[PDB]
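Enquirer: Encoded as structure tokens, here's the structure I'll be asking about.
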Amino acid sequence: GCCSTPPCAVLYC
């Protein structure tokens, strides 16, 4: 997806 790669705030993007 989008923020599938850390360290994002919404990993479940």
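The numbers used for chain A are those of Swiss-Prot, and the residues that appear cover 44-56, in sequence.
Method reported for this entry: solution NMR.
Keep in mind that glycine also has a Cβ here, set from the backbone N, Cα and C atoms.
According to Swiss-Prot, the mutagenesis experiment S47 to A carries the annotation: No change in inhibition of alpha-6/alpha-3-beta-2-beta-3 (CHRNA6/CHRNA3-CHRNB2-CHRNB3) nAChR. 4-fold decrease in inhibition of alpha-6/alpha-3-beta-4 (CHRNA6/CHRNA3-CHRNB4) nAChR. Swiss-Prot documents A52 to S as a published mutagenesis change and attaches the note 4-fold decrease in inhibition of alpha-6/alpha-3-beta-2-beta-3 (CHRNA6/CHRNA3-CHRNB2-CHRNB3) nAChR. 11-fold decrease in inhibition of alpha-6/alpha-3-beta-4 (CHRNA6/CHRNA3-CHRNB4) nAChR. Under its mutagenesis annotations, Swiss-Prot gives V53 to A the following note: 37-fold decrease in inhibition of alpha-6/alpha-3-beta-2-beta-3 (CHRNA6/CHRNA3-CHRNB2-CHRNB3) nAChR. 2-fold decrease in inhibition of alpha-6/alpha-3-beta-4 (CHRNA6/CHRNA3-CHRNB4) nAChR. The annotation that Swiss-Prot gives for the mutagenesis experiment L54 to A reads: 50-fold decrease in inhibition of alpha-6/alpha-3-beta-2-beta-3 (CHRNA6/CHRNA3-CHRNB2-CHRNB3) nAChR. 6-fold decrease in inhibition of alpha-6/alpha-3-beta-4 (CHRNA6/CHRNA3-CHRNB4) nAChR. Among the mutagenesis results in Swiss-Prot, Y55 to A has the note: 150-fold decrease in inhibition of alpha-6/alpha-3-beta-2-beta-3 (CHRNA6/CHRNA3-CHRNB2-CHRNB3) nAChR. 21-fold decrease in inhibition of alpha-6/alpha-3-beta-4 (CHRNA6/CHRNA3-CHRNB4) nAChR. The residue drawn here is the original one.
So that I understand the layout, could you describe where these features sit and how close they are to other parts?
Expert: Under a cutoff of 8 A between CB atoms, and with a sequence separation of 6+ in the same chain, the neighbours of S47 (mutagenesis position) are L54, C56.
Long-range Cβ contacts of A52 (mutagenesis position) within its own chain (separation 6+, distance under 8 Å): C46. In the three-state DSSP scheme, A52 (mutagenesis position) falls into the coil class.
With a 10 A radius on its CB, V53 (mutagenesis position) counts 9 other CB atoms from all the protein chains.
Packing around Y55 (mutagenesis position) is summarised by its Cβ count: 8 other Cβ atoms lie within 10 angstroms of its Cβ, all protein chains included.
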